[PDB]
Every structure is written in C-alpha cells, then in structure tokens.
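Heads up, the thing below is written out as structure tokens.
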Amino acid sequence: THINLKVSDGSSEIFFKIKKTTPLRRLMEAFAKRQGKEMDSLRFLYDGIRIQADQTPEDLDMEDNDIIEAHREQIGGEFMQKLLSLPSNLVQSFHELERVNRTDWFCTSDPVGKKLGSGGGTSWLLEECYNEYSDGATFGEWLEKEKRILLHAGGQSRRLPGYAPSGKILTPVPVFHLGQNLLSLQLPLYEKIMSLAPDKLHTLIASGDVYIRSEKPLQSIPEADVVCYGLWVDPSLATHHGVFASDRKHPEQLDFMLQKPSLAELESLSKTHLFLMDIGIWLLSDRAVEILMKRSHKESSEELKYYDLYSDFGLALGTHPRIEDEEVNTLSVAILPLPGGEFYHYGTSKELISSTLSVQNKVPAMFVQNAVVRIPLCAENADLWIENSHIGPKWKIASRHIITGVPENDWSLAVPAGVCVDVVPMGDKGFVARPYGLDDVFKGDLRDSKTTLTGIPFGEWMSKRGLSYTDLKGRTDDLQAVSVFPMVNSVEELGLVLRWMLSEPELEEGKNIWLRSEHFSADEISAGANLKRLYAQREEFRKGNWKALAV
C-alpha cells in the first residue's frame, strides 16, 4: 500500500510514489539528485519539524498528496568576512563593544577630508581590507579567496540622532534569538544569499537604511557580473527610489536604471517596461570589482574619487544604458525579485518606531529596552521608544518620544509630545544633552524658519531663551554642524539644562549651565562619543532588568 508525496522547494512541487514503510532516505536522495545538490545540503521539513532520513511515512502519520518542504542549509562552514564602513569613532572600538573577532570582521571609515560615495566607499573598504589581510598575495589573488559581505553604515544619520554615533545598525531592537540589534537581525539574509551565490561572486554590497525581509526561499542566482535584488513596484512607489527598468518581453535582463523617476516619466514607459525597486543588495564578480575600483580612482593618479555606485556605475548598466561607460557596459547583469520580499526603512526617528512595530507584528507601538521606567505607561503614550535610559517618577511624557542614553535621575522633567531626549557620554565623566524633535531633519541654515530644533524654529528656540547668534561659536549654514548641545559633568546640571532646553526656558540656572558649558554639534557628538560608557550603562540596565524579584 503506497502513498504519493509532494516535495516543494518553494517554486515547484514534485511527486514521489513510496511505500508507507520505506525510509524517506530514497526520496530525499532522489530529490537532491534532481536539484544537482546532494542530500547533506538540504533540510526536509514536514508539518514544521525537521525529519531524519531513516523515518518511514507510517511513522509520522502522513497521507496521500502531502507536501514536504525542502529548504537549503548553509548554517555552518566557511564563514564570510564582514567589511563595515562605520563612523571613525566607532571603528576604534567596534570589536570590543560587540565582542567579535577581527578575522570575521573588518571595519574602516572614509578618510578624513573628502567623501567617496557608495562606489568609492566600497573601493576604499576593499582596499583597506586587502591591506590588512593580503598576507603577501596580490589584490586579484586576495579577492578570489573568500566571500565577503560589505555594509555601508558610515553616514551622518542626520534624521536618527538617537543612534547616529553607533552607526544605526548597532541599535537594539525588541521582541514580543537572544539579545539582538539591526545588524544581527539583517545579516542572516546576506549570509544565506552569499552562500547560495556562485563561487565567482565574492563581494556582496549592502547600503541604504532599509531592513530587508522575506519568509519564502530564494531563487537560484544567475552567473552574471552584477546581480541586484529588487521588488516589483508600481510607479506610485517606484518614483521614490532607484528603479531597474526591464523590457516587457525580457523580465530578467536589465534594460536600464533610473534614480527616482517622475510619475509622468513612468507613465510614459508603463506600456513598454516593468519596474523593480532597488533594495540595496548587490553582488559583484571579480571583473566587476576591478572595473568599479578603477572607476573609483582618478585618470593619472590612482588614489581616490567620489564615485556613485548607483548613479555613476549603476546608470551605465543594461542593454540601453543612459550614461556611457566602455568597460562598465560590458558587465552582464541579473535582476532578481525577492520572493516574499518585504522592506522597512529606518533612516528616520518616526521610521525607527513604525518599522520596529511592523517587523515585530510579523513574528502596540511602545518599546522599552535596557531601561528603568518609574512612571506608568498606557495607550495614550503611543509611539514610544525608551532605551538605555532611566525615567524617574517625576517625569511627564505624552506620545511620540525617543528617549535614549538617559542616566539614573530623579528629574522633574516634562517632555512635550514629539520631543525626544538623547544623552551621550563624553569624556571620562561628562554627558552631552541632545534634546531634539521627532521630525527634525537636522539640515538647514539657522536663520530659516523651516530649520527646527525640537520641532520649533531654531531662531524662535534661541529667542525664547534670550540667546542670540552671538552665543554660537562657528558656522550657521547647517544645523547638523551647529554646536548647540552642552556637555555637563553632573546628572543634576544635566536635568537642569535639559529642562531649560525643553519646556522651562525661564529656568535661569539652566541657561547659566548652558553658557558655561562646552557646546557640541551632532557631528562632534558622533565624532567624540564615549561609546564604552554608553554600552556600560546599557549593560547595567540589562543586569538590573534580570533581577527577577525586583519591582
């Protein structure tokens, strides 16, 4: 008495006739043989549990026309090196802070001076890695050796001040795994991809501020020189991103690239092309890497040049490139839709909150991590993110807040809706107070009424406190470089000055403190932050949160 069984890899289903008392070893071996691989490289699941190979259908009570799911399995084995472009202050400390070893993890920062872009940055990352792990080989020989995952996270993070000095990707994210952050949440996708990739694509490039997800298995990975992942997009969303346009009859090859097309330009091609949103996951062959790298160097001298991977290099790809490049155009290109692909941005504060809510609600918009909260919390306090902070019982809060870094205190601090509070350790014992607003973009000349601090015009913020531009040493063209935030040496002064910078501008001692305190811009904060004290405080809050009998 026999039974028919489907096995699905994610795309197709294939039927096996087998006797109910025959071990599945034969079936799994045959399915592995069919898909070129071998049974060791596959994971067969039925009902959700991983099954052995010496088990018979009668053992696990399966019936005719049932389906078993065959996922790939590249968990252990040859591990890829991670190359990070990070803020320079975090480079010195990343390995100690996250306790990873330098064999698996290399990082650097853009050199002090001019910026290099996505392409130039990638070239500098590959170069700085080779210069430390070459072991005598040449560059082309070194690149062949390992698969490597490169992450761009070295920008200024103007719109996410709470985690700019730690590069955004080191942000703790809750759950409702062990302890985890954005990077640890995202990296398994990159690792799975890079395992499934051919052994000629040795460099994955990830950039942007978008967390990518998918609950379905990946498709096979072509053997082009450039592979790019994307999501099928209607123009209503294509217009906001980089777009791969492909011919109607050729949904695999890349026709050309677009950087944020207009709604009309897309309607002008709606009959002749399909559109994929670039999600910032690329794979390059060694030849692609060499060509990108030489395009990231000058003509005569071979050193450094701003080169944009997506607007310079990228726009030169496809069968109908828009910008000319002799060598770049010769590279083949594959555009892969991400099966079950999902994307959630985290470049801005509002996005941190809403994206973590959306991601959590897949495997209520209030999030408390590594914190002591001494006030009650109800559904009126919606859109909340408290992390590495002590919220004393005399605080008054509302909704839409990001509170990060706040040391232990009994402050009577009121926090208006939409206002956020960040504290950043500085020096051996100081604290920089960085209040701001949920929609501050931290860009703009100070004399423009659209340039805001804590959601009100900067000039107004200055005049409510009796301050003039005479009290600001330095530039005023760009709020991100304006030294407004004071460094103080006590939690008392810290609370006094924070109150003064929010709802109590009449607090005289607050203004006195600010006037006698060193002033930091956001750039100087993320350039000088004492990350070790920030992590130490976070861990002390964790340890306190593990005291089971404490209320």
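Don't overthink the numbers, they just go from 1 along the chain as shown.
Per the header of the entry, the method used was X-ray crystallography, 2.4 Å.
Each residue, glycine too, has its Cβ placed from N, Cα and C.
In Swiss-Prot, a published mutagenesis experiment is listed as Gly155 to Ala (Swiss-Prot position 76), annotated Almost complete loss of fucose-1-phosphate guanylyltransferase activity. Annotation of the published mutagenesis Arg159 to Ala (Swiss-Prot position 80) in Swiss-Prot: Almost complete loss of fucose-1-phosphate guanylyltransferase activity; the original residue is retained in the structure shown. Listed in Swiss-Prot is the mutagenesis experiment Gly167 to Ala (Swiss-Prot position 88), annotated as follows: Almost complete loss of fucose-1-phosphate guanylyltransferase activity.
Overlay of Swiss-Prot feature records on the structure.
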{"residue": "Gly155", "record": "mutagenesis position", "contacts (Cβ under 8 Å, 6+ apart)": "none"}
{"residue": "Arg159", "record": "mutagenesis position", "contacts (Cβ under 8 Å, 6+ apart)": "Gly347, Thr348, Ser349, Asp440, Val441, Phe442"}
{"residue": "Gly167", "record": "mutagenesis position", "contacts (Cβ under 8 Å, 6+ apart)": "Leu84, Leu86, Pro87, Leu90, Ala153, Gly154, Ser157"}
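In three-state terms derived from DSSP, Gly155 (mutagenesis position) belongs to neither a helical nor a strand segment and is classed as coil.
In this structure, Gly167 (mutagenesis position) belongs to neither helix nor strand by DSSP; it is coil. Distance (Cα-Cα) between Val363 and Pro364, which enclose 14 unmodelled residues in the deposited structure, is 14 Å.
Missing segment of 6 residues between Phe176 and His177: the endpoint Cα atoms are separated by 11 Å.
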